[PDB]
4 protein chains.
Amino acid sequence: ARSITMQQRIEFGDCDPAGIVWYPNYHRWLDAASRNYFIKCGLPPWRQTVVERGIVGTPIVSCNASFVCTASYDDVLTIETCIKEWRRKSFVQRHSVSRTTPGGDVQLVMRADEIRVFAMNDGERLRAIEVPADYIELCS
Amino acid sequence: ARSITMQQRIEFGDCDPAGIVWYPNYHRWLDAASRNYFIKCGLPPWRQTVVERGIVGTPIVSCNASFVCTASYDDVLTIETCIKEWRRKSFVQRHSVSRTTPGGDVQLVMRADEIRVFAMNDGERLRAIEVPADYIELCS
Amino acid sequence: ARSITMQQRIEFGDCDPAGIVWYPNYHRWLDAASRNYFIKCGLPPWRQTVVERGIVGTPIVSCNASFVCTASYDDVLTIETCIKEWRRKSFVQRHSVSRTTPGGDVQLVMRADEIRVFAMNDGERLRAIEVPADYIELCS
Amino acid sequence: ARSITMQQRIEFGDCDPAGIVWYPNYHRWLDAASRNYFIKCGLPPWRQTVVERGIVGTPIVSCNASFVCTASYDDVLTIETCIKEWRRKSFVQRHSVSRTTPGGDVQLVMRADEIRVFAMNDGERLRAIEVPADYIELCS
Ligand SMILES: CC(C)(COP(=O)(O)OP(=O)(O)OC[C@H]1O[C@@H](n2cnc3c(N)ncnc32)[C@H](O)[C@@H]1OP(=O)(O)O)[C@@H](O)C(=O)NCCC(=O)NCCSCC(=O)c1ccc(O)cc1
Ligand SMILES: CC(C)(COP(=O)(O)OP(=O)(O)OC[C@H]1O[C@@H](n2cnc3c(N)ncnc32)[C@H](O)[C@@H]1OP(=O)(O)O)[C@@H](O)C(=O)NCCC(=O)NCCSCC(=O)c1ccc(O)cc1
Ligand SMILES: CC(C)(COP(=O)(O)OP(=O)(O)OC[C@H]1O[C@@H](n2cnc3c(N)ncnc32)[C@H](O)[C@@H]1OP(=O)(O)O)[C@@H](O)C(=O)NCCC(=O)NCCSCC(=O)c1ccc(O)cc1
Ligand SMILES: CC(C)(COP(=O)(O)OP(=O)(O)OC[C@H]1O[C@@H](n2cnc3c(N)ncnc32)[C@H](O)[C@@H]1OP(=O)(O)O)[C@@H](O)C(=O)NCCC(=O)NCCSCC(=O)c1ccc(O)cc1
């Protein structure tokens, strides 16, 4: 499937007392990579979609993640994101995070399969919508 | 199993432009609840265990999370944490996050099953260890 | 002046590789204490004020902070917040952060004087407003 | 003085319910720009300096910041960092954050003068040291 890649440098503050990336940081990066995928695919920013069609973004409903090896500040991560499956109102977005050894060897760092949905805010109530056909086309 | 509960107030800054908790924040809270469980169970802080026995903490190796309903600033979350299963070097730590409606009704917000391990830092290399028997006893 | 106090526990993830609170975390806490002051003083949540009168919150325009001593996970901080001065469209909000030694001795950890304003979002443009008289009264 | 520049893209999660960058995020970026300055100037990473000479990094002792205009997700910030003054054990590190209008016009977003020190961890006690002469030379 159509894959988008992005890089992410790890900062000192992104690490814990144990000297490695504090895990919630990976989710911050996964969230940026998720949105980056759609922006690169041609969708407008949520600020615009909300005005146009009520779409506030793609909130997450489920996640399955695995942490394979550690990473630390100064490491440059490479994130590869694709849509694994289009369902009805949901979609599975896969992210593979790697880093390179000075050997030119690519090591898998972590991976996550996120299940998200396009949604609208009906007043205070979040509500999922069927995946827009036009969006599927842009992402194909 | 032995369950520990803790509360967490959601702050304005913990929310996104869509006005609800930005997901990585739940993982920050899950991480605090994970450690809180061990502290409440009687283990010493990692600062001390590292000196004593080399244990740096309990890094995460895998996670399965589901987001059931939204939450926003001023909501007070209740997190319930327990150890679901002791394996060899790993353990499954379950966290249930809820909030209360003014109806006195308890709504499930999110849940996560985290797989972690007790580990040591051998120089720059993180390494898992068999779950310490003494720790299993404190947590029982 | 009217002072509001709140507590904040420091978490493992709130610390850096150097084992102490990573500074941006203090600002997260200062922001929560700022809002907590207004909530405790009786103002409604911004979600409501925006609908009622267009007020989105109190964005920061300036800050002067000093870090006196370190803090780490498990330390319980005590934050004291007050309004130091009401200007025209701005106000100076002071925050004093301390922690206690087991000696019953209170140590100053950090302090910050924040300059904020009540504001509205005119479309995409943030705009400060004269401090509402009713708010000054609630905070007095 | 020797100035180092770096870019920073603002993400959806870096914004608050008011749709603009939540302030503590600027400090995260200022901290990365501070370290980036030293790395670019040729100092080794703190992981190495701590082993070699005990230097854990450059903790902050004071800060004076001003927020000039707002920024939001997708905006690309440009951060310019330099050392404004070398004192004895401390130094003043200035950071100027800007963004560009599609007009090719550069708008100042925020600025901060941070006062930091090179330090060591003597056991649990952080301690400032006289600025290393060799470091001053690398940064010149
Ligand atoms: C999102 C929603 C309102 C959807 O509920 P709904 O309108 O009643 O519709 P429905 O239940 O049919 O769910 C829609 C789809 O999700 C699927 N789904 C929902 N939960 C799950 C799950 N646990 N596992 C698998 N699929 C799921 C569901 O099966 C359906 O898929 P499909 O069969 O149509 O293909 C409800 O699940 C909910 O509120 N969950 C909480 C969402 C939440 O708070 N997530 C955490 C914070 S989100 C804030 C955030 O970080 C963010 C980031 C980026 C961005 O662009 C926007 C937000
Ligand atoms: C942790 C480790 C070094 C373990 O590798 P190892 O020493 O070679 O040993 P091993 O592979 O046998 O794994 C140990 C156990 O984990 C189990 N395990 C590992 N991966 C998985 C997985 N994906 N699913 C299920 N079980 C798993 C494995 O089966 C074994 O369990 P058991 O059968 O003995 O009961 C390696 O998996 C690794 O480095 N993963 C990356 C860890 C990481 O970077 N996590 C994200 C950041 S952690 C920083 C953090 O946020 C933190 C928070 C709190 C705290 O207290 C400490 C840190
Ligand atoms: C806020 C504003 C639109 C105000 O501009 P304005 O409408 O043209 O009005 P004006 O310039 O007269 O400023 C209003 C007042 O601020 C005072 N002020 C502004 N800058 C300064 C400064 N550097 N030092 C001292 N006073 C200042 C100004 O003198 C006046 O005070 P007063 O004499 O009326 O008492 C403009 O300064 C601006 O956009 N600054 C950037 C704001 C920003 O992006 N802050 C960082 C992110 S804010 C997101 C956030 O974290 C947040 C947290 C909590 C919350 O409830 C809301 C948001
Ligand atoms: C840092 C220190 C131990 C220094 O105390 P000290 O060893 O007794 O020495 P001393 O008081 O003489 O201070 C050293 C210098 O700082 C100057 N200084 C200290 N406070 C101030 C202040 N408020 N305003 C101006 N200058 C100041 C002081 O005048 C002297 O400068 P100089 O005249 O020698 O040029 C003490 O001030 C302290 O613990 N402050 C708290 C530090 C803290 O917790 N900061 C917040 C978290 S730091 C965690 C972090 O985010 C981080 C980020 C990056 C990195 O690489 C490392 C850490």
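We number chain A the same way Swiss-Prot does; the residues here are 2-141, in that order.
Looking at the header, which is where the method is noted, we find X-ray crystallography, 1.5 Å.
Each Cβ is built from the backbone N, Cα and C atoms, and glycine gets one as well.
The active site annotation in Swiss-Prot covers A:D17 and rests on experimental evidence. In the three-state DSSP scheme, A:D17 (mutagenesis position) is classed as coil. A C-beta separation below 8 Å, combined with a sequence spacing of at least six in one chain, links A:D17 (mutagenesis position) to A:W23.
If you look up Swiss-Prot, you'll see A:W47, A:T59, A:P60, A:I61, A:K90 marked as substrate binding site. A:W47 (substrate binding site) has a Cβ environment of 22 other Cβ atoms inside 10 Å. Classification of A:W47 (substrate binding site) by DSSP places it within a helix.
Looking at Swiss-Prot, the entry for mutagenesis of A:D17 to N says: Drastically reduces catalytic activity. No effect on substrate binding.
Recorded in Swiss-Prot as a mutagenesis result, A:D17 to S carries the remark: Drastically reduces catalytic activity.
For the mutagenesis experiment A:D17 to E, the note given by Swiss-Prot reads: Reduces catalytic activity. Little effect on substrate binding.
Among the mutagenesis experiments that Swiss-Prot reports, A:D32 to S is described with the note: Substrate turnover rate is decreased. Secondary structure from DSSP puts A:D32 (mutagenesis position) in a helix. Sequence-distant neighbours of A:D32 (mutagenesis position) (same chain, six or more apart, CB under 8 Å from its CB) are absent.
Looking at Swiss-Prot, you'll find the mutagenesis A:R88 to A noted as follows: No significant effect on catalytic activity or substrate binding. Under the three-state DSSP scheme, A:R88 (mutagenesis position) falls in the coil class.
Here Swiss-Prot describes A:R89 to L as a published mutagenesis experiment; the accompanying note says: No significant effect on catalytic activity or substrate binding. Around the Cβ of A:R89 (mutagenesis position), the number of neighbouring Cβ atoms within 10 Å comes to 10.
Around the Cβ of A:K90 (mutagenesis position), 13 further Cβ atoms fall within 10 Å across all displayed protein chains. For the mutagenesis of A:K90 to A, Swiss-Prot gives this note: Decreases substrate binding affinity. The structure shown keeps the original residue.
Record note (Swiss-Prot) on the mutagenesis of A:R126 to L: No significant effect on catalytic activity or substrate binding. A:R126 (mutagenesis position) counts 10 other C-beta atoms within 10 Å of its own C-beta, drawing on all protein chains shown.
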What does DSSP say about A:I61 (substrate binding site): helix, strand or coil? strand
Is any of the binding-site residues A:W47, A:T59, A:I61 near chain B, in the sense of a CB under 8 A from one of its CBs, and if so which? A:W47, A:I61
If you measure from the Cα of A:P60 (substrate binding site), which of the mutagenesis positions A:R88, A:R89, A:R126 is the nearest? A:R126
Of the recorded positions A:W47, A:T59, A:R126, which one has its Cα closest to the Cα of A:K90 (mutagenesis position)? A:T59
Tell me which recorded positions (A:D17, A:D32, A:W47, A:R88, A:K90, A:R126) have a Cβ under 6 A from ligand 2; sequence order is fine. A:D17
